[PDB]
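Contents: one structure, followed by commentary.
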Amino acid sequence: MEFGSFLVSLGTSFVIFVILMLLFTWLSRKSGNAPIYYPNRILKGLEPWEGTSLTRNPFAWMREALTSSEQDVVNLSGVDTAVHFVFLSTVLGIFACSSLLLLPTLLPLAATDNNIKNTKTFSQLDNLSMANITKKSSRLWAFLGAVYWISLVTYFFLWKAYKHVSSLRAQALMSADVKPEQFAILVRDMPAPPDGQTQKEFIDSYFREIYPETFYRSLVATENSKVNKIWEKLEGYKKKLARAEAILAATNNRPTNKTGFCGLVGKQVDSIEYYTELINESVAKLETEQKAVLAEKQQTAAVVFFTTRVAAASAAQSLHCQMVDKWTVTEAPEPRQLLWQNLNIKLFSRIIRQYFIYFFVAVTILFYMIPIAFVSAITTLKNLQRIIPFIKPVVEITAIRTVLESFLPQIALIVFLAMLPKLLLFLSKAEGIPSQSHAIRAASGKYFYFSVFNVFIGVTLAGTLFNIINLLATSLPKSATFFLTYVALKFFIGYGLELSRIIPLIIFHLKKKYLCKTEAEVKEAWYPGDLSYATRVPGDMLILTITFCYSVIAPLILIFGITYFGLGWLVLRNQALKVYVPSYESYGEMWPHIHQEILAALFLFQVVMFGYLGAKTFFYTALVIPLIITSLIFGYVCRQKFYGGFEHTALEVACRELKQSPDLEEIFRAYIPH
Amino acid sequence: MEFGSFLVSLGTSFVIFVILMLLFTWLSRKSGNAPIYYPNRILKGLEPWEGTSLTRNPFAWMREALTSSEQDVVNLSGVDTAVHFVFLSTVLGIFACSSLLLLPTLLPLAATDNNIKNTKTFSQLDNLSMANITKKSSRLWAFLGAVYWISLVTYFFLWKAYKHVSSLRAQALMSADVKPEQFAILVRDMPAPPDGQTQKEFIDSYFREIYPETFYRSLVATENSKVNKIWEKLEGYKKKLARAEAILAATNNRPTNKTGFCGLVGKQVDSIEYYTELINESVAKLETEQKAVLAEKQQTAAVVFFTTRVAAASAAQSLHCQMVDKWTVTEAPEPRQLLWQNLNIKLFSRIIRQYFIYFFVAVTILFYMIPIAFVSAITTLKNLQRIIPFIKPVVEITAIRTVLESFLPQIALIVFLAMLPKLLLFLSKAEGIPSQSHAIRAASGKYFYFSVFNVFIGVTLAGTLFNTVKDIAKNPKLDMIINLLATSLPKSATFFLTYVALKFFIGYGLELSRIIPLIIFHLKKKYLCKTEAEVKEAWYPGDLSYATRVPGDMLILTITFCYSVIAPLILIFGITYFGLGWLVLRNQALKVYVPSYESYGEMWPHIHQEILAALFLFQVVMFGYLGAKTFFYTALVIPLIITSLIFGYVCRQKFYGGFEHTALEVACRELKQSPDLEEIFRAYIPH
């Protein structure tokens, strides 16, 4: 019955994906939906291209995507998205070459043997797996050569893509213009000022010693939580007064508000004047607090500004005081990336929080594994049928009952998986990470480990429970069925939902028609947001992890991986061409993390291949040990070969970049939060 | 080992030690011995002993040693020897506290138990060890408490020591004079000029852009291997001609050289005229070659000199080109430390050589595992008797087997572990290491791997098998474990007692008495050698030789952590080893040895990493043992291992970053005094 289960799930996913595709064709063909299907190119208003109206058969939206050079993507969005695209491209290339060799040689090899049905059918695809292969068979040699070739191919593609990303980084850095993050460093962990002088007088006359005639200013970090809170309160008050003024300018007859707190407690009489007195009182209070904070709440973190890229880039890898405890220095993140909150955290606090968060993550795997499986089994009562509701017995088809009992576990799992990334991002920022990009990358790494351990081990154990030498052997083929479902579920809808973009489109065209969106305020009406690498990269790493897991056992997941990453390349190329706009520009710094994962997945599932063929019990599984040690060798040689360039900007892309006498004053007041 | 061999080895070591001490204290009172027992304070003339006719002979030097502060050693020998001394002192403190708690509360527990008689031979040393503890005994709880306490004590002393060494390094760097290694970097792994243009024209006009008005000159590392050969040969000719003319002046008889048979017995040629014509020809050839190679024989390594310490120190941690394959930059070593041949090794070549050397190190790990098995076979000759009865005729009388047991295995171990360090230092120098200090510390690390694996594992396991392999006729899985483990481990513990005793007694007697370099002296003078004064190179003492001292010391440290619990008689031997080492090496450093390089304490983090590696590995050993003793302490040592890893990471994160570089305070606020910057140059010239 499992055969029918994933057959039906695949059919439903394909059908609904087709539905959303047709909707996309229907919706995007209208000019009224341009802001939701072309948020980009409206900002920096490149006039979203329509040309002729319709012919409806050819040339819909493909020529725009497939004819986009990496230079075009970098110019239009940035060099960061092109890194994600080269990640997708190298994964696609690995899987394409792997399929082109594996499948024509392993499909017939698996077809001929009949070990399954001899150890005494469940499903036909079970014949096309490394389970219909007899014990002590010569086909073990072909299988081992296959995994060996997989390792060789992925090594080659990783090296090529990593050279390419290093070249793209060196190209983007060298041609950049004057940016405020090129003249600053982020000094943390300073001692208390000696006797009476405040922190500002201490930071100065210290850097003014080390760096005479090449030091400009210092923006000491101050606890401003009160200043923040009152500031967004005042900004929201100004926004409300502005929308009220626009309403007045429209109707010229001040309407009546729903008098009260959320329309419950109060008298809204000429609310314009209420908000006016509120905002001016808030301005006075904010002025007083802003004056107060700059003199008393002066903490132990400070951005430091130099006068030349040479000095700033050189005074960011150097060690300033002969104790790693004090005056720790790193390159200042760009203003859009500084987390003023997570500064001020001393080194010991950073270490202790790092290990407490990692331990809490491990406890998260544990309290996921046992308790959430327990409560999911509890939800099975709601899943099948409940006596208490008086639902009319009209359904009467068991097939969709099976569909529901397949979805509900997956639905709950996905709900908690979507609860994850916010929690992991919040935890990542709790180690005191001083930049948004590093926080997002650490969250992605934590989610990757969680996903691998959790999903892989849990589904493997579930397969073992369903069905010691045959323990690792027989169990894995059945687990492929579950992944064939879940991969497929995330396969169609997620790419379908993003491409169709109906979920933002449902929110749009309704926030405008209803009481919301009185004034134009179109910018935040349809602001797209980032690519949110907190959810793209770890999900694609999970798909890659599964594909390299069953890369050899059941070489039918390879075609699913290829089609997944091909559709991802296509849809995300279209999106980055027309939809998203980045909020931070990390110049491809992300990608070494992706390289380390990819290699970690390859290492882990070379180990899995070793163990699984050891379950096949032939004295040649030791041949995997050279592959494991080779993965270690490749990791170290890559680390020393490229990783240096991805942490800093070398003193050529900073020195001879030919600045044009920067004012150094608009570089300042660019890190000012106020 | 049985009682006779252990006792006779201890007695022989003690008697030779006291003989050497008596010889030293008697023979140090002779003025002629000054440049032997006081090489230092003769160089840098200081009137070695102040006064007349030093009394208190056994303490004439001991009193002069216990009253010397770390500041005195730093001012007299250097800031590197003081690091070795804090290493010795902290190991001594760890083992002192460990003894003060372990011994009184652990030894009686082993003494009162009677796991012995389970044999259905040994020593009383085995009775005062783990083997005497029965199965599932409450005393193993005390033993677990003991290992937990020793781990805590080591953590405490390591942290305190590492703060102290960081303080010493800061105090030394902050007050050092104008030394040429502070203004320079070692620019290595360059590309080639893609035109008609010499390499030096390319190193310039490139750094002149990155560091304008703060870039002074740049030596390109010209390959001079054959130039070096001709220069050393010329200097040998100079020395030999000086010897000949000194002989002629001292005897007024025309010297005659019979060149042939390695220049000893051959064709008779007139000495000084031959040497003069040959030396002038050699000078002409040398200067022609130097002119021909200082230009146009360029390669892809260089040394760069800035003008201010701030720029020089800042532009050494930085990254120069946006590809780490090009313009690799590291802080320049001292001119005395640079290995000019190891430059001109591109990054891939360096990695390939590193990996080949590591693999060869593993192969020779096995090839030394073999004679370690031989040693562990020899040490238990009685059990070796029942196997291979070919040794029955030779092992008949008490005395012969006694002397073999007492001497031979220790001598074999010494021979192997003393031939090894030269090989390891040569191997490390082939990894493209660009300095002498890094090569020495890498050789020390490889020696630590050899020590741990071969010595510890091989000796203990070979003794285990050869004490049990012939008694595994029956195969009860539960039963063979206990017999194997208990009847095995304390035997290796006793052998290591003997070995460590041999080391501290004989080695420190030889070092303190210094007779071997003294027999070379007083004989290289009275015989044909040492005709001219030339005293300086006749008794030049040399370094502390950290390539051979720290390795052996860490081997003894690992052994003491071996049987700090299993057989807590090792603890006394380790304490006395390190105490005698402290005392003797103090006397040496204050008076005898003078270093050739100054690393400003960069070597101690490696020492800390080893020490913690030993602690980790033998928390693991205790975990395996208590758990092969059949009780559930298994979960009581995993927390110790986890906290060991956390301690390692925390120490690396808090202090290690301060050892690799000199901060930009000791560089700026060092208050320069108008450095010449020209005599700073031509101090890195290879000649």
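Here chain A follows Swiss-Prot for its numbers: 1-120, 130-476, 490-696, in order, are the residues you see.
If you check the header, you will see the structure was determined by electron microscopy, 3.7 Å.
Just so you know, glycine gets a Cβ as well, placed from its N, Cα and C.
In the three-state DSSP reading, A:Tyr367 (mutagenesis position) counts as helix. Around A:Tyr367 (mutagenesis position), taking its Cβ as the centre, 14 other Cβ atoms fall within 10 Å, counting all chains. Under mutagenesis, Swiss-Prot gives A:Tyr367 to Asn with this note: In 1.1.ver mutant; promotes activation; when associated with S-454 and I-458.
A mutagenesis experiment is reported in Swiss-Prot for this position, A:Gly454 to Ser, and the note states: In 1.1.ver mutant; promotes activation; when associated with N-367 and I-458. In this structure, A:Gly454 (mutagenesis position) is part of a helix by DSSP.
Here A:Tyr458 (mutagenesis position) comes close to A:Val370: these same-chain residues lie at least six apart in sequence, with C-beta atoms under 8 angstroms from its C-beta. A:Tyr458 to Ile appears in Swiss-Prot as a published mutagenesis result, with the remark: In 1.1.ver mutant; promotes activation; when associated with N-367 and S-454.
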* Looking at the ends of the gap, A:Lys120 and A:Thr130, with 9 residues missing, what is their Cα separation in Å? -> 11
* To do: Across the 13 residues missing from the deposited entry, can you see how many angstrom lie between the CA of A:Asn476 and the CA of A:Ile490, as a whole number?
  => 12
* Structure fact -> Excluding its own, the Cβ atoms lying within 10 Å of the Cβ of A:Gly454 (mutagenesis position) add up to 19
